[PDB]
Amino acid sequence: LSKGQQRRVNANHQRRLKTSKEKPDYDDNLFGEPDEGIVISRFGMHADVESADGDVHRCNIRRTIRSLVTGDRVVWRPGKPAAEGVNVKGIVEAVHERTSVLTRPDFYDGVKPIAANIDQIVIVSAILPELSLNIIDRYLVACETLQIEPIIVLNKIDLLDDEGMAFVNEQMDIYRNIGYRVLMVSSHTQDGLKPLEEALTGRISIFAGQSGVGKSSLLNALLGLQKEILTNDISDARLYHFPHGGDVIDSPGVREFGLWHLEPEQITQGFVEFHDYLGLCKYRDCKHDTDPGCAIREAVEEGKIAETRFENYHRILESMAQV
RNA sequence: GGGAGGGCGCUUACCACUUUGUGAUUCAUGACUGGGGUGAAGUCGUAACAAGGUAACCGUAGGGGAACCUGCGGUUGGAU
Ligand SMILES: [Zn+2]
């Protein structure tokens, strides 16, 4: 890996794209004309790419590609013309600059963008067995930081009841109070599937939830053809296409939105609400904890700031230094 | 006169082909699979080598979606 050699190399790969696009036959013979595509499936060593034509091609990925991931739309080739026609045979000559995308946190292994070109990131979730706002709280900051739109969807609502929902919806009202988008539904039950469908209308976004939040239900509910197995018990990079438009990078991980450490002054910018809680405090450097005359504290224990949000926000900062 | 004798002849014995059984051996066919070979992922995890960050390892039990867990016995192939 060579930042320098990597650099000079970058320019080369870039030119290769524009140069190849200039026009074809000089390129030719083994492979066919270049075309655009996005990465639906990751074969570790291969990738399924959907072409402009709309037909997916499993392709090789020339070493010259530092990396690739799902949600990556860009130029591509298959082998020849003839070669795609017997058996999905294609190769990815180069990629495009991911306009909108996000990565996963990790521990040893470094942050890796999960998907690119995202208009909205709908946080799944599920009532079974029990939610944890924390997971959603940390996710809220991510959506703000990548400047992506967030949709929280309390799913599997059909599983709740009298003393079950009256505590679910309300408890989630927080999102409806601070201006967030949410739509209670139950894949098993197909309820509130109208609102979501419209929300996903003309947009490029995807859904990720925590361990077992009904991600397979919703993705399989909106549009499911010859493939409805991704439920079933409690268990587990392909970005599937939508029934009403939009795609959703599903890989068995993403739904488990962890939490990575970006900066120590950003955490305060995570929530817009803080725009009024970070005005005047007791200590110029008051981390908002046990200071005398704080602002965020005087608001929390005052009824305006949701206590639950305080504990979660404070825990997030203590989670980073966990390294 | 003929006669012995022989052939023709039938039949007997051995038995070739081959049908009933009875199976034995392989070729294939295929409902169905263990578990192998690969790596430019996600996780969900911190597993082995440090005291590696549930000493390790061995037998075997029960247990557990995932590496693993654990009872039981054993050891020195475990930092101080
Ligand atoms: Zn303060």
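Chain A is numbered as in Swiss-Prot; shown residues: 6-241, 253-339, in order.
Each residue, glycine too, has its Cβ placed from N, Cα and C.
As recorded in Swiss-Prot, the features of this protein are as follows:
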BINDING   A:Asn160, A:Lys161, A:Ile162, A:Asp163, A:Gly214, A:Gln215, A:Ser216, A:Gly217, A:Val218, A:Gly219, A:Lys220, A:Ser221, A:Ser222  GTP binding site
MUTAGEN   A:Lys220 to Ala  Reduction in GTPase activity, 38% of wild-type kcat for GTP. Strong reduction, 5.2% of wild-type kcat for GTP; when associated with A-221
MUTAGEN   A:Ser221 to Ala  Reduction in GTPase activity, 22% of wild-type kcat for GTP. GTPase activity not stimulated by 30S ribosomes. Strong reduction, 5.2% of wild-type kcat for GTP; when associated with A-220
BINDING   A:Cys297, A:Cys302, A:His304, A:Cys310  Zn(2+) binding site
Number of Cβ atoms other than its own within 10 Å, given for A:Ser222 (GTP binding site): 23
Fewest Cβ neighbours within 10 Å, where candidates are the recorded positions A:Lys220, A:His304: A:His304
Pairwise C-alpha maximum, in angstrom, for the residues (A:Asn160, A:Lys161, A:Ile162, A:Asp163, A:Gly214, A:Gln215, A:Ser216, A:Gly217, A:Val218, A:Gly219, A:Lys220, A:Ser221, A:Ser222) that bind GTP according to the record: 19
A:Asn160, A:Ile162, A:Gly214, A:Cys297, A:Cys302 screened against A:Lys220 (mutagenesis position), Cα within 10 Å - retained binding-site residues: A:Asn160, A:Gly214
Sparsest-packed among the recorded positions, when each Cβ's other Cβ atoms within 10 Å are tallied, from A:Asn160, A:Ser216, A:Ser221: A:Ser216
Winner by Cβ contact number (other Cβ atoms within 10 Å) across the binding-site residues A:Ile162, A:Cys297, A:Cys302, A:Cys310: A:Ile162
Sequence-ordered recorded positions from A:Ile162, A:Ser216, A:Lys220, A:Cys297 with Cβ under 6 Å of an atom of ligand 1: A:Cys297
Rounded distance in angstrom between the Cα atoms of A:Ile162 (GTP binding site) and A:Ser221 (mutagenesis position): 15
